[PDB]
Amino acid sequence: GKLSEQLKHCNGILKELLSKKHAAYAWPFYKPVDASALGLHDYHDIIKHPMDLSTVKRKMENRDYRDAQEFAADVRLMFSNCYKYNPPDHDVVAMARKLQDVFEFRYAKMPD
Ligand SMILES: COc1cc2c(cc1OC)[C@@H](C)C(=O)N(C)C=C2
């Protein structure tokens, strides 16, 4: 089916985002933001819907995503949270921009 084939492409992208190739800029997105550990006590007041690649991986593994659009919405939510919370000149935003470039260019190669 088309949805299953598109979800295989999505899983391929997810594997790439978690791969050693991108680890130098992907690592902040590997696990949920630990606001308390980072001293960011305003994080959960500003970010209402946290998202990270471990959560996307669990949702893919559990067949939670019904289509590519639903998968992409979570990956973009993860980047949007970073752009909303952090000053735009922060290193973590530079890392987000680089990983989002990897994501958007490969997502665009979605099979029809
Ligand atoms: C490099 O220091 C930071 C790491 C992280 C974060 C802010 C950091 O410094 C401000 C949070 C808020 C975030 O957006 N992500 C994606 C994860 C980790």
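The residues of chain A that appear here are 344-455 by Swiss-Prot count, in order.
Every residue gets a Cβ built from N, Cα and C, even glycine.
The domain 'Bromo 2' annotation in Swiss-Prot covers 344-453 and is backed by sequence analysis.
Listed in Swiss-Prot as a mutagenesis experiment, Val376 to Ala is described as follows: Abolished binding to histone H4 acetylated at 'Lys-12' (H4K12ac). Residues near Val376 (mutagenesis position) in space but far in sequence (CB under 8 A, at least 6 apart, same chain), listed by position: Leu383, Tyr386, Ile390, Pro393, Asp395, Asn424.
In the three-state DSSP scheme, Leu381 (mutagenesis position) falls into the helix class. Here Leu381 (mutagenesis position) comes close to no residue that lies at least six apart in sequence on the same chain with a C-beta under 8 angstroms from its C-beta. What Swiss-Prot notes for the published mutagenesis of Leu381 to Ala is this: Reduced binding to histone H4 acetylated at 'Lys-12' (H4K12ac).
Under the heading of mutagenesis, Swiss-Prot lists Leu383 to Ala and annotates it as follows: Reduced binding to histone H4 acetylated at 'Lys-12' (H4K12ac).
Counting every protein chain shown, the Cβ of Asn429 (mutagenesis position) has 18 other Cβ atoms within 10 Å. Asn429 (mutagenesis position) falls within neither a helix nor a strand when secondary structure is assigned with DSSP, and so counts as coil. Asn429 to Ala appears in Swiss-Prot as a mutagenesis experiment; the accompanying note says: Abolished binding to histone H4 acetylated at 'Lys-12' (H4K12ac).
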